[PDB]
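Trainee: Structure below; questions to follow.
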Amino acid sequence: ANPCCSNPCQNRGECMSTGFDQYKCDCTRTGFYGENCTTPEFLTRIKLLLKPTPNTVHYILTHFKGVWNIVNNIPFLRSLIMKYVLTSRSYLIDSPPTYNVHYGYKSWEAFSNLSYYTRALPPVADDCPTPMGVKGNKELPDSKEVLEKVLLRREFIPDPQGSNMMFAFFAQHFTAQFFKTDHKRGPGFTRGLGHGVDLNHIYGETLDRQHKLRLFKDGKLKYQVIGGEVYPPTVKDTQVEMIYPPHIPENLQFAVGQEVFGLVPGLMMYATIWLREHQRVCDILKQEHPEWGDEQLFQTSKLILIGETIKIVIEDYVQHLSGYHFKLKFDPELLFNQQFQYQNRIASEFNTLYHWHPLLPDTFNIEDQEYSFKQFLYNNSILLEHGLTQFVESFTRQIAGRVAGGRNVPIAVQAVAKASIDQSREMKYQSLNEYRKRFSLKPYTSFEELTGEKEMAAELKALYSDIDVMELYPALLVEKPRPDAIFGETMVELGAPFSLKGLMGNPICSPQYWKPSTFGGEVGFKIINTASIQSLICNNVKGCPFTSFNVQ
Amino acid sequence: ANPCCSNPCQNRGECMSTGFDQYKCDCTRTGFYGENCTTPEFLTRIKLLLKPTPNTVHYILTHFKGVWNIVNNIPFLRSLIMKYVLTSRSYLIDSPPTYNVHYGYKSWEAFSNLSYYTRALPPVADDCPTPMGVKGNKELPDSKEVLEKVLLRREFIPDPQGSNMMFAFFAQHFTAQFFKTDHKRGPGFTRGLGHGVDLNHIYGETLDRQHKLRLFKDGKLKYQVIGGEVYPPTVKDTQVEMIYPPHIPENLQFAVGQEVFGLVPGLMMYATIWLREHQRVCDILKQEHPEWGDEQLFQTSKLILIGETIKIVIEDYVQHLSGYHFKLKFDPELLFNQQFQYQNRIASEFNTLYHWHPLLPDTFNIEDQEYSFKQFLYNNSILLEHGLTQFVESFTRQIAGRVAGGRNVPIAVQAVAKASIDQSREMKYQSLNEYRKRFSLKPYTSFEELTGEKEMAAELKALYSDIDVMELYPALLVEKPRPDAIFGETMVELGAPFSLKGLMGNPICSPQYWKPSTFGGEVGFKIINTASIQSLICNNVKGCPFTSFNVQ
Amino acid sequence: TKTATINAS
Ligand SMILES: *[C@@H]1O[C@H](CO)[C@@H](O[C@@H]2O[C@H](CO)[C@@H](O[C@H]3O[C@H](CO[C@H]4O[C@H](CO)[C@@H](O)[C@H](O)[C@@H]4O)[C@@H](O)[C@H](O)[C@@H]3O)[C@H](O)[C@H]2NC(C)=O)[C@H](O)[C@H]1NC(C)=O
Ligand SMILES: *[C@@H]1O[C@H](CO)[C@@H](O[C@@H]2O[C@H](CO)[C@@H](O[C@H]3O[C@H](CO[C@H]4O[C@H](CO)[C@@H](O)[C@H](O)[C@@H]4O)[C@@H](O)[C@H](O)[C@@H]3O)[C@H](O)[C@H]2NC(C)=O)[C@H](O)[C@H]1NC(C)=O
Ligand SMILES: *[C@@H]1O[C@H](CO)[C@@H](O[C@@H]2O[C@H](CO)[C@@H](O)[C@H](O)[C@H]2NC(C)=O)[C@H](O)[C@H]1NC(C)=O
Ligand SMILES: *[C@@H]1O[C@H](CO)[C@@H](O[C@@H]2O[C@H](CO)[C@@H](O)[C@H](O)[C@H]2NC(C)=O)[C@H](O)[C@H]1NC(C)=O
Ligand SMILES: CCCCC/C=C\C/C=C\C/C=C\C/C=C\CCCC(=O)O
Ligand SMILES: CCCCC/C=C\C/C=C\C/C=C\C/C=C\CCCC(=O)O
Ligand SMILES: CCCCCCCCO[C@@H]1O[C@H](CO)[C@@H](O)[C@H](O)[C@H]1O
Ligand SMILES: CCCCCCCCO[C@@H]1O[C@H](CO)[C@@H](O)[C@H](O)[C@H]1O
Ligand SMILES: CCCCCCCCO[C@@H]1O[C@H](CO)[C@@H](O)[C@H](O)[C@H]1O
Ligand SMILES: CCCCCCCCO[C@@H]1O[C@H](CO)[C@@H](O)[C@H](O)[C@H]1O
Ligand SMILES: CCCCCCCCO[C@@H]1O[C@H](CO)[C@@H](O)[C@H](O)[C@H]1O
Ligand SMILES: *[C@@H]1O[C@H](CO)[C@@H](O)[C@H](O)[C@H]1NC(C)=O
Ligand SMILES: *[C@@H]1O[C@H](CO)[C@@H](O)[C@H](O)[C@H]1NC(C)=O
């Protein structure tokens, strides 16, 4: 009944009810006007005519490799370009944050309560006739039906971009610090009150946990040495709570920042690598500052790893994902003369779009074995059995599945894919097209346009009837990928802005923090600025195995 | 022993130890260079030569009343000017925040832990020889001595600017929402995790509290009606944890957002006024939105009062304090084209400088009665006895004491003044001169220069010996005021930047929030934009008594 | 001002 159920206001104008059956759009700063903020102002008309589409830009960035080569080698140019890509995203995210699962309108509760994931688009009011507002039927199509018909994997579809298991597990380990859904409260709530890259998955969310994981000597983290190799301490030794099935021996219950990392040996591998890297940095700083104590050694090391993490995520992780010939760059200075807010609140939608399960292979090949999902889950003995070196060489070789494309979600993890659907509905998410508009993308006019084919499109049409009622999550996994890419337009355009805010919005990226002294000097600062996924492994994995996020 | 104990690095350059007995200054972005960041860069020099001193600017702003008149009436000009005053402060506060009582160097703990007040200047390292670093004696002069010799009041010194009791109590009530020291933890800790104007002193810090204070009808706050007058509800009815001395009559045990106002009749008066104003706004919004429910009515009203509060604090409160002929203006738009961070963390120093106790009179005169501190604290009956109207008329008439000047702290509150001294020392505050430099002010070269006289200066010289060891808090209460002003240079220059961040840094001041729809439309938006201390009282105090922050 | 004037009347 809410007069705003149809999402009448366009171009980001805000809808407000003005009576039981009337609404008004607040077109403030939208660059448009009119009942629905649809009439463009002059300069808007101009700007629109001069803005190239995301696909045109993506094309340019993935071609002319030759010129990109000269550019990549002209610091001034490279910086210039990176600045464009940075600021081009900027105007997209609301920061300070606005809505959440419970507030379809700004409120001090929505703003102040850090326990909620924020929302890029407000929820669909509970009193709306249909789930998407007023379009579609009283009910959305059965999620099991959507799942099976177009999401489930028949034959493994490898990622054309070459993503491997090093990448798949890094994605999982990395995002685990900020996507920590508070199940006891609901899908729209989080336990990561830091709302970003704070590395709590290494150090713990609370001072209490952190203290239990620290050695309190040289600023280091506790650790055990098994077979001459450095591993995390155990739950018995530290008493930090971890999530482990009853039959897991004590000697195999490792204590790490994130209590869920024992669920996969692939996660415990990164946990061990970063724990190692912390100590490494501690040793380096101790050498430079024989006068420092444990606290400063610890704190400064944490600041450096935060920086290393951001560096790697942009120059290695995102670089890979992008497929650009242009070398992405981590340089906080690029934003210093720009209007930018050094703060971030993790969006529910960022969490949703990030359910990249089709990445998972059907089996995990380490050295000579192939492990099923079952014998891999909760088995840290496989890691101790093969060792980090073998794990790295193996994960570097194994290719990951394509995400966009359709039907590539491993059946072994189908309940997770169904939950994404079900939960998005719970949190009353708006349609795929509403989110596309929300991010300056052209809405799809047909399911065939979305998938770029006929079979799945037809099955979708059968289930949804109207493209304007199509859901975001399923759409992301079925969307026509880009030329030999892992993702389609919607995934890149919604995720990029969320990522930039989570990466560049970190305090260490701000002017007062971005200086050598913050990281113990030029030495510590260099660790950040020369960090790469290869160095991280090289420095912390016996033998320094070659590695990357793509399968050679 | 810390090589940085002498605060060697100037112009905001950062000091870092490079060995047991060596340091290095990080002059990044300081505009200077050299071992101590004292050699200016050409442009720096240029700039320095063109920046007028705070006193020159203060002079201009307090003279030429005639031209200020034309300006005050040329919207474009007025905006233009207000923009200058706004941006002129800007570059002063670290935001994202940096240090705190426990961290003299940036750390993730200092950044993330919202339980700490942030620090404008890092603490003096625990291993330094003297309290101020390396200057002065192993000990600072007895605080009782300083207190008595130059802080205690002999004869009431009235504020030349005319501040009254309406102003004194508004200062207390207002700042009580963000200066909520966590005594069980220490002076450098706070319970106001909102770190700003969130109006938790009306609505409560927590949801549980807020809920106990709400009526859950029309978005209103619970209240009782005594003798036809609306007052906050009781503890028995709301069950809001709050425990009054056992003898307080049941109906006199008011339940309000801040559990400490219940004592003071003057604080309870503002509590009653704002409670009344909330309901008022609720009624107004209900009229505009007969279709809205309790939650939105409540939430939207809270957003409006936050705006009203900021409006009044800038255009009425600060306006008064300033003494400017120029009409200060609350306009978030003025910052939209500026680089500004919409976030704030309350500084320990802002709390310290705000200990404006000399404002308190020796007795409180309400109507014909004159009350001592003893019978005017913990006694709510006085308020019910006289009523809000009489309280307003009386508080508007009674003048407040001058703050700067020296010897004007009521003996009745001397322990509070001693604590400020003692606690500042506890939190290892740096000297007055270090803070003056920190805020681009010229350090004082003599105690006579500081006080602008000889008697107190001489007593101070006797106690401290060196001006460079003089403490910030005492200095603020003894500083030579400005021409017929309540404060001296240091107070205005340190407080202004902290205030602007706390006021303009509020989310509702950001572009995404600063629009009519956020406050329920043009009507609600107007409430914010036409708000004044006279309207607040007029609309909520029977009879609409005249009022202002100055004694006619 | 305006409010004070009419309300005080
Ligand atoms: C961020 O938003 C979250 C979602 O709203 C907040 O969590 C939710 O918080 C509420 C309030 O704390 C909680 O419900 C509570 O109220 C119930 C009823 O109140 C009564 O119980 C007391 C008991 O002493 C009694 O004296 C009164 O007469 C009255 O009966 C309680 O039954 C319930 O246990 C709880 O205290 C929601 O369950 C909660 N849900 C979460 C668990 O998902 C969250 O608090 C907020 N964060 C912040 C920092 O504000
Ligand atoms: C912001 O900073 C504040 C100042 O550092 C933090 O408060 C301080 O937090 C620490 C840690 O929680 C607290 O000390 C704690 O540790 C003591 C010892 O650890 C032990 O006790 C456990 C009990 O289960 C035992 O299993 C272990 O073997 C070991 O003996 C405890 O005795 C103490 O009770 C406490 O838990 C400080 O007292 C604390 N002080 C505050 C109260 O002023 C604050 O936590 C932080 N905020 C955030 C959000 O991180
Ligand atoms: C602004 O948007 C509203 C809501 O979408 C439009 O209203 C619809 O108008 C058509 C044609 O009159 C009707 O068939 C619909 O029933 C109307 N209501 C809804 C909820 O769709 C309106 O036409 C638009 N106004 C302008 C000036 O473009
Ligand atoms: C930079 O600052 C340091 C520290 O204040 C200066 O060192 C002092 O120099 C004088 C003269 O040599 C000595 O009397 C002091 O004992 C030195 N140490 C301290 C702690 O004061 C240094 O001279 C400055 N350097 C420059 C280039 O100006
Ligand atoms: C600072 C760089 C910001 C990125 C802007 C440039 C290019 C975007 C290109 C590709 C990224 C692909 C998909 C987006 C989805 C999730 C974000 C992943 C990174 C993170 O989890 O954060
Ligand atoms: C938008 C505000 C701009 C302020 C800059 C302009 C003028 C400053 C002049 C006088 C203020 C006097 C003292 C400063 C100390 C504390 C702040 C009080 C207001 C508050 O508790 O915040
Ligand atoms: C001078 C630089 C000119 C760049 C022109 C780029 C045109 C890219 O055009 C793009 O081609 C893609 C096919 O790969 C399509 O899928 C996209 O929809 C289309 O916009
Ligand atoms: C080899 C993979 C074939 C995938 C096609 C699945 C078509 C829908 O088949 C479904 O498969 C699920 C997973 O096995 C089962 O749990 C369901 O009961 C079944 O109906
Ligand atoms: C192939 C590996 C893909 C990892 C991407 C994980 C993206 C989201 O991550 C998951 O989101 C869920 C919310 O529904 C949370 O409950 C989970 O704890 C969280 O890990
Ligand atoms: C039109 C521009 C006139 C500029 C002249 C500014 C003079 C301000 O001069 C100020 O006068 C004060 C006395 O009131 C002194 O205390 C200050 O130190 C001094 O700088
Ligand atoms: C005349 C009224 C003057 C009001 C100014 C109060 C300034 C400081 O405010 C006080 O600071 C204390 C910490 O030292 C806190 O414990 C108190 O709760 C807080 O109100
Ligand atoms: C656990 O890992 C070991 C070592 O690789 C493997 O042999 C075994 O099958 C696994 N155990 C279970 C219950 O899956
Ligand atoms: C409390 O207030 C009343 C009313 O003004 C006054 O007469 C009385 O003396 C006060 N009581 C105490 C115990 O101070």
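So for chain B, numbering is Swiss-Prot's, and the shown residues are 18-569, in order.
Cβ coordinates are placed from backbone N, Cα and C, and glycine is handled just like the others.
Got these off Swiss-Prot a minute ago, pasting:
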type	residues	note
ACT_SITE	B:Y371	active site, for cyclooxygenase activity
BINDING	B:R106, B:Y341	substrate binding site
BINDING	B:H374	heme b binding site
DOMAIN	B:18-55	domain 'EGF-like'
MUTAGEN	B:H374 to Y	Impairs peroxidase and cyclooxygenase activities toward 2-arachidonoyl glycerol
MUTAGEN	B:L517 to A, F, P or T	Slightly reduced activity
MUTAGEN	B:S565 to A	Decreases acetylation by SPHK1
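Describe the structural surroundings of these features, if you would.
Mentor: Around B:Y371 (active site, for cyclooxygenase activity), the same-chain residues at least 6 positions away in sequence with a Cβ under 8 Å from its Cβ are B:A188, B:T192, B:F196, B:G512. According to DSSP, B:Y371 (active site, for cyclooxygenase activity) sits in a coil region rather than a helix or strand.
Cβ-based neighbour count (10 Å, all protein chains) for B:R106 (substrate binding site) stands at 17.
For B:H374 (mutagenesis position), the same-chain residues that are 6 or more apart in sequence and have a Cβ closer than 8 Å to its Cβ are B:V426, B:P427, B:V430, B:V433, B:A434.
With a cut-off of 8 Å between Cβ atoms, the residues of this chain six or more beyond the domain 'EGF-like' (B:18-55) that come close are 61, 64, 122, 141-142, 144-146, 150-152, 447, 451, 454-455.
In the three-state DSSP scheme, B:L517 (mutagenesis position) falls into the helix class. Contacts of B:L517 (mutagenesis position) defined by a Cβ separation under 8 A and a same-chain sequence distance of 6+ are given as B:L103, B:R106, B:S107, in order along the sequence.
Of all the Cβ atoms in the protein chains shown, 17 others lie within 10 Å of the Cβ of B:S565 (mutagenesis position).
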Trainee: So if I measure Cβ to Cβ from B:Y341 (substrate binding site) and keep only same-chain residues at least 6 apart in sequence, which ones fall under 8 Å?
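Mentor: Long-range Cβ contacts: B:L78, B:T79, B:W85.
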Trainee: Given B:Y341, B:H374, B:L517, B:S565 as the recorded positions, which ones have a Cβ positioned under 6 Å from some atom of ligand 6?
Mentor: B:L517
Trainee: Can you check what DSSP calls B:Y341 (substrate binding site), collapsed to helix, strand or coil?
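Mentor: Coil, per DSSP.
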